[PDB]
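Inspection log for the structure reproduced underneath, given as C-alpha coordinates.
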Amino acid sequence: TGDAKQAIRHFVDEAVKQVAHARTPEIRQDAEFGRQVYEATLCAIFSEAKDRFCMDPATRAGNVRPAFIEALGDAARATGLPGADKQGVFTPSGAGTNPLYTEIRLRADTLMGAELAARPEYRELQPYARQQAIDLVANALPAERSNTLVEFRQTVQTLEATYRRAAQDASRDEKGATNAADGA
(Lines of atoms letter the chains of each structure in order from A and count residues from 1; the text may use other names and numbers.)
(Lines give C-alpha, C1' and ligand atoms only; values in the text may rest on other atoms or scores of the structure.)
Protein backbone atom coordinates (compact mmCIF):
# COMPACT_ATOMS: atom_id res chain seq x y z
CA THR A 1 0.00 0.00 0.00
CA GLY A 2 3.07 2.20 0.39
CA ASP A 3 3.29 3.00 -3.32
CA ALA A 4 2.60 0.36 -5.95
CA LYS A 5 4.22 3.00 -8.14
CA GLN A 6 7.72 1.97 -6.99
CA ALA A 7 6.98 -1.35 -5.27
CA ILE A 8 5.43 -3.52 -7.98
CA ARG A 9 7.81 -1.74 -10.31
CA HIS A 10 10.85 -3.13 -8.53
CA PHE A 11 9.28 -6.58 -8.10
CA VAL A 12 8.84 -6.89 -11.87
CA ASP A 13 12.49 -5.87 -12.20
CA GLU A 14 13.60 -8.94 -10.25
CA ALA A 15 11.71 -11.26 -12.59
CA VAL A 16 13.23 -9.63 -15.65
CA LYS A 17 16.79 -10.11 -14.39
CA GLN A 18 16.24 -13.68 -13.22
CA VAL A 19 14.56 -14.76 -16.47
CA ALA A 20 16.86 -12.66 -18.65
CA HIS A 21 19.78 -14.51 -17.10
CA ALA A 22 17.90 -17.80 -17.29
CA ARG A 23 17.57 -17.89 -21.11
CA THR A 24 20.27 -15.34 -21.94
CA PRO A 25 22.80 -18.19 -22.61
CA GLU A 26 20.43 -19.74 -25.16
CA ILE A 27 20.09 -16.50 -27.09
CA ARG A 28 23.87 -16.29 -27.37
CA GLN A 29 24.26 -20.01 -28.05
CA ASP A 30 21.25 -20.13 -30.38
CA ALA A 31 21.08 -16.63 -31.82
CA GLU A 32 17.97 -17.59 -33.79
CA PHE A 33 15.11 -17.93 -31.30
CA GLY A 34 15.78 -14.40 -30.01
CA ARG A 35 14.51 -13.12 -33.34
CA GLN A 36 11.33 -15.16 -32.98
CA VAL A 37 10.80 -13.57 -29.58
CA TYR A 38 11.02 -10.09 -31.14
CA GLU A 39 7.88 -10.86 -33.16
CA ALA A 40 6.06 -12.39 -30.15
CA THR A 41 7.19 -9.56 -27.88
CA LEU A 42 5.38 -7.05 -30.05
CA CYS A 43 2.38 -9.38 -30.21
CA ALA A 44 2.22 -9.38 -26.41
CA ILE A 45 2.15 -5.59 -26.36
CA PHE A 46 -0.42 -5.61 -29.16
CA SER A 47 -2.66 -8.21 -27.51
CA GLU A 48 -2.19 -6.79 -24.01
CA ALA A 49 -2.82 -3.27 -25.26
CA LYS A 50 -6.27 -4.24 -26.53
CA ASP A 51 -7.02 -6.21 -23.36
CA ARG A 52 -6.01 -3.29 -21.17
CA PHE A 53 -8.14 -0.87 -23.18
CA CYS A 54 -11.02 -3.36 -23.24
CA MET A 55 -10.73 -4.06 -19.51
CA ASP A 56 -10.74 -0.36 -18.59
CA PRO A 57 -14.25 0.55 -17.22
CA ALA A 58 -14.36 3.82 -19.22
CA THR A 59 -13.76 2.06 -22.56
CA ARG A 60 -15.96 -1.01 -22.25
CA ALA A 61 -17.99 -0.60 -25.49
CA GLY A 62 -18.33 1.74 -28.52
CA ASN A 63 -16.36 4.36 -26.61
CA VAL A 64 -13.10 4.18 -28.58
CA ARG A 65 -12.30 0.46 -28.84
CA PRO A 66 -12.78 0.25 -32.65
CA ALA A 67 -10.54 3.30 -32.97
CA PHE A 68 -7.97 1.84 -30.57
CA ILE A 69 -7.89 -1.29 -32.75
CA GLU A 70 -7.29 0.77 -35.92
CA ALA A 71 -4.63 3.01 -34.37
CA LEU A 72 -2.98 0.05 -32.67
CA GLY A 73 -2.84 -1.89 -35.94
CA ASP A 74 -1.37 1.10 -37.77
CA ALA A 75 1.64 1.41 -35.46
CA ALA A 76 1.99 -2.37 -35.16
CA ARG A 77 2.13 -2.41 -38.96
CA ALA A 78 4.98 0.05 -39.29
CA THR A 79 6.89 -2.48 -37.22
CA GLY A 80 6.32 -4.91 -40.07
CA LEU A 81 4.79 -7.64 -37.94
CA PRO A 82 4.38 -10.80 -40.16
CA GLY A 83 0.72 -11.21 -39.18
CA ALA A 84 -2.17 -12.05 -41.53
CA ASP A 85 -4.38 -9.89 -43.75
CA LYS A 86 -8.06 -10.88 -43.56
CA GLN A 87 -10.96 -9.19 -45.38
CA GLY A 88 -8.73 -6.09 -45.64
CA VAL A 89 -8.20 -5.98 -41.86
CA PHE A 90 -4.59 -6.57 -40.79
CA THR A 91 -4.39 -8.35 -37.44
CA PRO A 92 -1.85 -10.80 -35.84
CA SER A 93 -2.82 -14.47 -35.78
CA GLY A 94 -2.71 -14.33 -31.97
CA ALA A 95 -0.03 -15.67 -29.63
CA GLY A 96 0.07 -12.58 -27.42
CA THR A 97 1.65 -14.47 -24.55
CA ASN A 98 4.34 -17.24 -24.90
CA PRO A 99 7.83 -15.62 -24.59
CA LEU A 100 9.92 -14.39 -21.65
CA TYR A 101 7.80 -11.27 -21.22
CA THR A 102 4.91 -13.57 -20.35
CA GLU A 103 7.08 -15.58 -17.97
CA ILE A 104 8.42 -12.54 -16.08
CA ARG A 105 4.97 -10.97 -15.73
CA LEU A 106 3.54 -14.10 -14.08
CA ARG A 107 6.40 -14.30 -11.56
CA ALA A 108 5.96 -10.67 -10.52
CA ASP A 109 2.21 -11.23 -10.47
CA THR A 110 2.48 -13.89 -7.79
CA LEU A 111 4.53 -11.73 -5.39
CA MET A 112 2.53 -8.53 -5.99
CA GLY A 113 -0.84 -10.27 -6.33
CA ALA A 114 -1.73 -8.14 -3.29
CA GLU A 115 -3.43 -4.75 -3.02
CA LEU A 116 -0.60 -3.33 -5.10
CA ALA A 117 -1.87 -5.06 -8.22
CA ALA A 118 -5.29 -3.75 -7.24
CA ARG A 119 -4.11 -0.12 -7.33
CA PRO A 120 -4.54 2.01 -10.53
CA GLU A 121 -0.83 2.83 -10.33
CA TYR A 122 -0.38 -0.62 -11.83
CA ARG A 123 -1.97 0.20 -15.20
CA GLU A 124 0.36 3.06 -16.18
CA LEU A 125 3.40 1.10 -14.97
CA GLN A 126 3.36 -0.64 -18.38
CA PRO A 127 6.72 0.59 -19.91
CA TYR A 128 8.90 -0.28 -16.90
CA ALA A 129 9.22 -4.06 -17.30
CA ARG A 130 8.79 -3.86 -21.06
CA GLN A 131 11.67 -1.40 -21.47
CA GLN A 132 14.02 -3.91 -19.84
CA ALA A 133 12.41 -7.04 -21.31
CA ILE A 134 12.39 -5.67 -24.87
CA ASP A 135 15.99 -4.51 -24.42
CA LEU A 136 17.21 -8.10 -23.92
CA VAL A 137 15.43 -9.27 -27.05
CA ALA A 138 16.71 -6.23 -28.90
CA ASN A 139 20.13 -7.31 -27.69
CA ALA A 140 20.18 -10.29 -30.05
CA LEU A 141 19.20 -7.77 -32.74
CA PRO A 142 20.96 -4.58 -34.06
CA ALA A 143 19.92 -1.04 -33.11
CA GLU A 144 17.25 -1.19 -35.81
CA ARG A 145 14.68 -3.70 -34.54
CA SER A 146 15.43 -2.22 -31.12
CA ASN A 147 14.03 1.13 -32.24
CA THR A 148 10.94 -0.65 -33.55
CA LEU A 149 10.10 -2.01 -30.10
CA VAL A 150 10.72 1.40 -28.55
CA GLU A 151 8.57 3.15 -31.15
CA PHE A 152 5.62 0.76 -30.89
CA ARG A 153 5.98 0.60 -27.10
CA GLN A 154 5.70 4.38 -26.63
CA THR A 155 3.11 4.69 -29.39
CA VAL A 156 0.84 2.27 -27.54
CA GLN A 157 1.39 4.09 -24.27
CA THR A 158 0.54 7.38 -25.98
CA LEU A 159 -2.43 5.87 -27.80
CA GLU A 160 -3.74 4.29 -24.63
CA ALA A 161 -3.35 7.35 -22.43
CA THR A 162 -4.79 9.57 -25.15
CA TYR A 163 -7.68 7.21 -25.97
CA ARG A 164 -8.29 6.39 -22.31
CA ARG A 165 -8.23 10.06 -21.39
CA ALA A 166 -10.48 10.87 -24.34
CA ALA A 167 -12.97 8.33 -23.00
CA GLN A 168 -12.77 9.80 -19.50
CA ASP A 169 -13.23 13.30 -20.88
CA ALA A 170 -16.50 12.20 -22.45
CA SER A 171 -17.42 10.35 -19.25
CA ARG A 172 -16.84 13.38 -17.03
CA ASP A 173 -18.51 15.45 -19.69
CA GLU A 174 -21.51 13.11 -19.69
CA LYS A 175 -21.18 12.33 -15.93
CA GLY A 176 -24.29 11.66 -13.86
CA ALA A 177 -24.81 15.44 -13.85
CA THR A 178 -25.51 16.66 -17.40
CA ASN A 179 -27.84 13.74 -18.17
CA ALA A 180 -29.78 13.78 -14.88
CA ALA A 181 -29.18 17.54 -14.59
CA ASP A 182 -32.19 18.41 -16.74
CA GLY A 183 -34.04 19.44 -13.58
CA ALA A 184 -30.99 21.55 -12.67
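The numbers used for chain A are those of Swiss-Prot, and the residues that appear cover 78-261, in sequence.
Any Cβ shown, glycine's included, is placed from N, Cα and C.
Some features that Swiss-Prot has for this protein:
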type	residues	note
MUTAGEN	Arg207 to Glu	Loss of GEF activity; when associated with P-216
MUTAGEN	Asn216 to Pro	Loss of GEF activity; when associated with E-207
MUTAGEN	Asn224 to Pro	Increased GEF activity; when associated with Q-230
MUTAGEN	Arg230 to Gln	Increased GEF activity; when associated with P-224
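The number of other Cβ atoms within 10 Å of the Cβ belonging to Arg230 (mutagenesis position), over all protein chains shown, comes to 20. Cα of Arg230 (mutagenesis position) to Cα of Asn216 (mutagenesis position): a span of 16 Å. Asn224 (mutagenesis position) and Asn216 (mutagenesis position) are 11 Å apart (CA-CA, integer value). Its Cβ placed at the centre, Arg207 (mutagenesis position) has 24 other Cβ atoms within 10 Å.
With a 10 A radius on its CB, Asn216 (mutagenesis position) counts 14 other CB atoms from all the protein chains.
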